[PDB]
Amino acid sequence: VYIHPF
Amino acid sequence: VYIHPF
Amino acid sequence: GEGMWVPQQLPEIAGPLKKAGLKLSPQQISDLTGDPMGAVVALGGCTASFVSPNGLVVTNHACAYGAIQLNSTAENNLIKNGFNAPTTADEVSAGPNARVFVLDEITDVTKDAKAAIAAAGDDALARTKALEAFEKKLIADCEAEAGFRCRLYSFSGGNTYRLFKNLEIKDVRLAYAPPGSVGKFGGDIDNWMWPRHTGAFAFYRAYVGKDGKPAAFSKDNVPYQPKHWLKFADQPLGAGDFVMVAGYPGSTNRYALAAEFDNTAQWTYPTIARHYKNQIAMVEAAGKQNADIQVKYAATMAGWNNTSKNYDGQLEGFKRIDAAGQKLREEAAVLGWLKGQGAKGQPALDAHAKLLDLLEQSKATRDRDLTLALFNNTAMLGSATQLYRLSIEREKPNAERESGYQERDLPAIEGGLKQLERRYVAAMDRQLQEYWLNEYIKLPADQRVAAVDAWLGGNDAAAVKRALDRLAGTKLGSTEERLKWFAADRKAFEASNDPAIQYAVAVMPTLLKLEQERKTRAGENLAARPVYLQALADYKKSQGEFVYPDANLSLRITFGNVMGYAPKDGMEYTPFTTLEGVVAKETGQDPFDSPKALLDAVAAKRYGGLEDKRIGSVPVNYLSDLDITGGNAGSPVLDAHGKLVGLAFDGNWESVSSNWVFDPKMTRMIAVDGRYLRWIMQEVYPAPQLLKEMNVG
Amino acid sequence: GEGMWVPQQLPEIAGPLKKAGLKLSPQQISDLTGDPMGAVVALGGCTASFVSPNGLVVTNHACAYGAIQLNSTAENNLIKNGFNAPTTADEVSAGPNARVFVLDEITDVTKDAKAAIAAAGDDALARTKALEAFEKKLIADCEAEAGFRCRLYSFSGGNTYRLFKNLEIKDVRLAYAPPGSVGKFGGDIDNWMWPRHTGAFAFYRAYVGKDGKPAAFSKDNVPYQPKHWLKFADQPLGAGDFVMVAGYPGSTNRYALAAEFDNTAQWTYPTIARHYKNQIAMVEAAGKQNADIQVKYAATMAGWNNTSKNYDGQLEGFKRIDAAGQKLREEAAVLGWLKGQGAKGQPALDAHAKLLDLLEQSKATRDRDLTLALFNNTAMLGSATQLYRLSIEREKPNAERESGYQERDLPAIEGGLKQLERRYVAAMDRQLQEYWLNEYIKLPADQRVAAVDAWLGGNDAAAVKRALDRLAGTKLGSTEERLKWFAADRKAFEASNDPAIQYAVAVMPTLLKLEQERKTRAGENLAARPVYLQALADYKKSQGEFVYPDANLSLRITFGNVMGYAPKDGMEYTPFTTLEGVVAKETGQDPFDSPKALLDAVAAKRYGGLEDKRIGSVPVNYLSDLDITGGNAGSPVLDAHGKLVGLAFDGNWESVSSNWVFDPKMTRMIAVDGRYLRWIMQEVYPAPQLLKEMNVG
Ligand SMILES: [Zn+2]
Ligand SMILES: [Zn+2]
Ligand SMILES: [Zn+2]
Ligand SMILES: [Zn+2]
């Protein structure tokens, strides 16, 4: 999913 | 492969 | 679409054939000894077709695998390397049992067959025997002309009988086989799967005597000159195009009681797949350390792998479509329908209850029956039982001898004993005997065999050990000892100290009584099957469903179009594979180890004038919605103009369960494109002589 | 197709937009505060958009996951059950740190920025500090108007700078989330994958004070009245149709030295993927036994899963396209092209050498720097170090305080401390401390930090246990104790006997020195990076390639068409998935356990007026050839008429390596269809009040 990298 | 069953 | 149509159903399918795109007239297709149908041949378990006027025959690699294997040794492995005969004189015998059957005539004999059946009256054993006698007589008559073999076929549970008369070509030679890494690219990993990238082809040549009559192998025979042969397409086959196949599918079970399905699914297929897998594992390991075992067992290993994987596939496909549910539900629907006709549907309802009880009877002994049959099929026990039984039959007049032990059967019997030389290693056969003895002692007390228990003298590893050590004494391991016993008399068998022959003589009475029990069961089936199956066709007709008989090794036509299928939501398989896809699977390890010439040709885009612009490469394999099964390997695929566009060779994974419950969305033929045959033969393993012979080089 | 185009590049893509099918004028897309572009908002780390005039905002489920998780407990688990506020007063706060940023103005500040940099002279550290000082001033000026947050962006390696001003909504509420089995159907199994069947949506509502001005959460706040909001398509989206996305992609690395790629592939991603997978395993195992740990860690776990899988997929894509080789060859070509320009190429050749050296400097301490950063990011060590650093910064004038520790950062700091209450369990954090202490201890001598070695006072399992036992005595586990320390002064921290505070005090001087090293490297980068990247851009243009800056969290536009892709020969993925595909994946176990109402509705073919007759179902997800990345989750997908047709939410497996080397054939956006949002909200987890508010009721 293209949320921000973690 | 549709050879005759063995 | 659906249907393995008999040629007598061509009026029913003339319109559909037209609508799907056939541009030949149906009259022309109906001519079974004409152009092109007359070019289609039976190999006995596979199909093939003539492709030159000098007797050149094309089939699949898997169909010719036996022939290739017979001609292979550990130091000259033709399976691995391929074969190419630069001239016809370089062609090697495909083996004494290799055959090409060229259709001559079909005749309906239905009235006479069921007359002869009825004349035996209310006795099951006598009914079977009356049909046997009737078939033998017909065939004797039909075979009176030298060079012809005839076969009687029962269609639709015995509602129809036809007699086929074929020219029997008995000198078949291998002309060409691509390397195994092309003919069987992807091996058992890609078997029964799409995407597929396999050059599944090989060539034979048919020979006759100088008088033009059939004859067994001799350097004095010459190429047969067929009336009719296929031509390669001049139009590029694309997605959506009309295709048809004619060939020889062996068996389907689409008209079956639900309980016959359940038995097959819960017992037959899991049991046979297990056994086949255990044998594969033993021979695989032995062959890793022994190249002789590996070559000699290769054809047997290909069959075990192919059928065991097919059964795993059918089991998985049953679950995917709830086959068990569908059979239950449609049977309920059919039985419902019969009683609703009161007076009318009493015969059919009676038949159903009979068939059901016959099934329970075979079921009582199925473990015994299978295990005994497979134990007795190991090489030395099989040769001894067969040869002893022959010696027993030879005492009767020929018309009373068991089918398979008649004069007409002698050539194949003797041929088999010879071919066994290239398929037997005592150390390996011992392991298989061991396997089946272990499986035998595992059998429960009811389910055992008197005579085998005594011969064995104990139910433990000790007895097995002694049994094995004893049979190792046999002399039947050599071709010459086998042929000696092929000629010997019964008296000579019963005198022998050979321990395989002793085993045979010890068990034969049991085998003969079990055969009587089977012939009695089959006689009661003969009464009841045709009635209940006729009801099933009647019900299908009343639901507007397609009606054609289950396969039975006779000639059938299937047609449709080139198209992919959708295995899962969000995805589709495209109709073609391409050259580039072959090389993408390259690993340098069996089974993904293409010849360097192929790797190099693909990297350089040497497409040999064979590229199809629509897919941007040379096509390799393709999918179509035809309806084929075991027996159809090697069948030519014709286009709208009856030109060769490919050879049938396999089914996609989800198709295989259609043997029991036809699924149109997941049932596709996998064919090797004619252009890929040409391509391999131009750029990879060249056979310029055969291309020229086929007018394509 | 390719390109994360800045709004200023609109003249260049206007043609392409028209050609791919945009029916709006380019002028209409140019107005970033008009219709429809003004409806697009940053969350950020994700994108969203307004969809009603009363401040309803739609985004992905993964973007709202933190918010949903903050409102969840073991007993009342909104991640699992969904949420729905029947009226706006039932909406729950998304958390104090939740934000909706509405674009107000973009200003080019390039000339000024560069002048402030040049004014620093030769010193790298001074150069960093000059740019910091410039940035802080600019931002203070911009944020003088109450309710606005501003951000300075650097593009193309420092060749362009723009300032963005946004309205900052600070009271975001959760209005709706589908159940987790719809929102995250297929979980981590299907993440980064097609075929995809995921209802990847959720709704917030933006609130402001009664005076219309942004405010933190209060029951006196009222819904924000956006100037522009999107409307749902009235035309069915089909294969081949035009689509565009506007949103806020975070970072790409398409302009990068070969060596920076090589370090990332060979060390960064595998290292991080391993550490993340290790932490996942521990938390997963612990949460199996404690449903409080399972809910409190769920959002952390979603991020560890998402990033580690992403990195696995990048590593696999690099191998698929030989990204190492492409980078090596492309760089050899740029370096040749520079050398060929003589004199005028020299500054870029020199910049390259300086960049390579800076990477080597980084690399010498990478294991230390990563391990220390992640050890210090466990919950109590993270709280203690952040708060102690805040206390240090508060003694300076605001303009000299480290960014992240200025007055403008206090709300976020405080909110973080409160949110942690829902994301911390002592016994879980302890196992994460132990993991990182064990990783620290593996570092070689020259990667160790004196302060941590001394604090640990040993190098074995005994010492680790002693340290954990000591840290467990912290009181920072409670929200109130954290806020006490949020307001306390430096001397109060230095006097504390709280063991986590003591850790922070002991290591702080070391963190500060490491920060200075990083600031110093960054100043050398500011000199060299713009020069080389400009050369890279100039080379790309001389090669006719697309020229657009790497992503940097600012607004970008991407456009293209709905289309599948082909993963391998003989197969295609279709552009859409369907409802029947969702049910085909049902297993009744997480993550394939759809709500019963979904299963029922599909079985009954209740399509709710939303069927696309061309696919025979309601569409679920679709593929398109747009160019999106991390940050674009939640971005609206618009059709030819600027109407909403879905939300961007993921990339297919093969696409993820495009962050380094763009592959057009396998790079696709995965989007959730507007029709499936509507379908779920009609038939499965109903929200008629929302559908009505969006004029689709
Ligand atoms: Zn034509
Ligand atoms: Zn002898
Ligand atoms: Zn306190
Ligand atoms: Zn229009």
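Here Swiss-Prot sets the residue numbers for chain C, with the shown residues being 25-721 in order.
When the header is checked for method, it gives X-ray crystallography, 1.8 Å.
Every residue, even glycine, has its Cβ placed from backbone N, Cα and C.
C:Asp195 to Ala appears in Swiss-Prot as a mutagenesis experiment; the accompanying note says: Decreased enzymatic activity to 23 percent relative to wild-type. Here the Cβ of C:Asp195 (mutagenesis position) has 26 other Cβ atoms within 10 Å, regardless of which shown protein chain they belong to.
All protein chains considered, the CB of C:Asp214 (mutagenesis position) has 19 other CB atoms within 10 Å. Mutagenesis annotation in Swiss-Prot: C:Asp214 to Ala, described as Decreased enzymatic activity to 1.5 percent relative to wild-type; the structure shown retains the original residue.
For the mutagenesis result C:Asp214 to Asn, the note given in Swiss-Prot is Decreased enzymatic activity to 3.0 percent relative to wild-type. DSSP assigns C:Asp214 (mutagenesis position) to a helix in the three-state reduction.
Under the heading of mutagenesis, Swiss-Prot lists C:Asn215 to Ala and annotates it as follows: Loss of enzymatic activity. Sequence-distant contacts (6 or more apart, same chain, Cβ under 8 Å) of C:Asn215 (mutagenesis position) comprise C:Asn329, C:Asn330, C:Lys333, C:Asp674.
For the published mutagenesis C:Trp216 to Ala, Swiss-Prot gives the following note: Loss of enzymatic activity.
Residue environment of C:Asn330 (mutagenesis position) contains 24 other Cβ atoms, counted within 10 Å of its Cβ in all protein chains. Looking at Swiss-Prot, you'll find the mutagenesis C:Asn330 to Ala noted as follows: Loss of enzymatic activity.
When Cβ atoms from all protein chains are considered, those within 10 Å of C:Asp522 (mutagenesis position) total 20, not counting its own. Secondary structure at C:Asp522 (mutagenesis position), as computed by DSSP, is coil. Mutagenesis annotation in Swiss-Prot: C:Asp522 to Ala, described as Decreased enzymatic activity to 32 percent relative to wild-type; the structure shown retains the original residue.
According to Swiss-Prot, the mutagenesis experiment C:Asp522 to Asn carries the annotation: Decreased enzymatic activity to 16 percent relative to wild-type.
Counting every protein chain shown, the number of other Cβ atoms lying within 10 Å of the Cβ of C:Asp574 (mutagenesis position) is 18. Per Swiss-Prot, mutagenesis C:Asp574 to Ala is noted as: Decreased enzymatic activity to 83 percent relative to wild-type.
Annotation of the published mutagenesis C:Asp574 to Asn in Swiss-Prot: Decreased enzymatic activity to 21 percent relative to wild-type; the original residue is retained in the structure shown.
There are 30 other CB atoms within 10 A of the CB of C:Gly675 (mutagenesis position), with all protein chains counted. In Swiss-Prot, a published mutagenesis experiment is listed as C:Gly675 to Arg, annotated Acquires the enzymatic activity for synthetic substrates with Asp/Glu at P1 position.
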> Whole-number Å distance between the CA of C:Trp216 (mutagenesis position) and the CA of C:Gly675 (mutagenesis position)?
Replying inline: 6
> For C:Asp574 (mutagenesis position), which DSSP three-state class applies?
Replying inline: coil
>> Nearest by CA distance to C:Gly675 (mutagenesis position): which of the mutagenesis positions is it, out of C:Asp195, C:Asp214, C:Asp522, C:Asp574?
In response: C:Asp214
>> Please identify, among the mutagenesis positions C:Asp195, C:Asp522, C:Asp574, the one with the smallest Cα-Cα distance to C:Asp214 (mutagenesis position).
In response: C:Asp574
> Taking just the CA atoms, what is the gap between C:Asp574 (mutagenesis position) and C:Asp195 (mutagenesis position) in Å?
Replying inline: 31
>> Is it possible to get the count of other C-beta atoms within 10 angstroms of the C-beta of C:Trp216 (mutagenesis position)?
In response: 22
> Whole-number Å distance between the CA of C:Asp522 (mutagenesis position) and the CA of C:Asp195 (mutagenesis position)?
Replying inline: 34
>> Chain B proximity: which mutagenesis positions among C:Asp195, C:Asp214, C:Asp522, C:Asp574 have CB distances under 8 Å? Answer 'none' if there are none.
In response: none
